[PDB]
Amino acid sequence: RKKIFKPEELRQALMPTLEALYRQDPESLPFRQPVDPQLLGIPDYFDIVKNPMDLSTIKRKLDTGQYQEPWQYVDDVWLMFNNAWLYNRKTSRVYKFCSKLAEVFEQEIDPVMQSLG
Ligand SMILES: C[C@@H]1CC(=O)Nc2cc3cc(c2N1)/C=C/CCCN1CCCc2ccc(cc21)OC[C@@H]1CN(CCO1)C3=O
């Protein structure tokens, strides 16, 4: 309905959109796990990205019912996108990978949101 959404209702409706992102290979690969700046040799990552976000964290929040409203899920997805757009330059591979994920999410999310009311 509105405001009051059940955790299982949200998960069953929103999880396919997240799975659509996972299916993108290799585009989802940089976003499957939280960023490890020291592992990746980018020590200034947390200085630029104030609020890290990735697919595993979003999936965890859906499975544990940490989203009360479907729009909170969408916000985390765009936070993950913006982190990659902000930290990386437009010519970089991780930037282009992110833009492919955004395209997939933009084409899948509209019907799902309308079915949730
Ligand atoms: C989201 C997180 C934080 C961020 O915002 N930017 C990044 C930045 C960087 C790495 C990651 C990175 N990702 C992560 C790499 C691990 C494997 C990711 N895949 C898997 C599939 C093939 C693949 C191909 C190219 C690729 C990455 C990549 O990148 C090209 C490199 C990576 N270089 C150095 C020069 O360019 C980074 O400095």
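Sequence positions for chain A are given in Swiss-Prot numbering; the residues included correspond to 1081-1197, in order.
For this deposited structure, the header notes the method as X-ray crystallography, 1.8 Å.
Placement of Cβ uses the backbone N, Cα and C atoms for every residue, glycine included.
Database features (Swiss-Prot):
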type	residues	note
DOMAIN	1085-1192	domain 'Bromo'
MUTAGEN	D1116 to R	Impairs binding to acetylated histones
MUTAGEN	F1126 to A	Impairs binding to acetylated histones
MUTAGEN	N1162 to E or R	Abolishes interaction with ASF1A
MUTAGEN	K1170 to E	Impairs binding to acetylated histones
MUTAGEN	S1179 to I	Impairs interaction with ASF1A
MUTAGEN	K1180 to E	Abolishes interaction with ASF1A
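What Swiss-Prot annotates, mapped onto the structure for a quick look.
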{"residue": "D1116", "record": "mutagenesis position", "DSSP (3 states)": "coil"}
{"residue": "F1126", "record": "mutagenesis position", "DSSP (3 states)": "helix"}
{"residue": "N1162", "record": "mutagenesis position", "DSSP (3 states)": "helix"}
{"residue": "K1170", "record": "mutagenesis position", "DSSP (3 states)": "coil"}
{"residue": "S1179", "record": "mutagenesis position", "DSSP (3 states)": "helix"}
Among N1162, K1170, which are mutagenesis positions, the residue with the most C-beta atoms within 10 angstroms of its C-beta: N1162
C-alpha spacing of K1180 (mutagenesis position) relative to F1126 (mutagenesis position), in angstrom: 24
Rounded inter-Cα distance in Å - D1116 (mutagenesis position), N1162 (mutagenesis position): 17
Helix, strand and coil counts within the domain 'Bromo' (1085-1192) (DSSP): 74 helix, 0 strand, 34 coil
Rounded Cα-Cα span from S1179 (mutagenesis position) to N1162 (mutagenesis position), Å: 10
Rounded Cα-Cα span from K1170 (mutagenesis position) to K1180 (mutagenesis position), Å: 13
Spatial neighbours of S1179 (mutagenesis position) that are distant in sequence (at least 6 apart) but have CB under 8 A: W1165
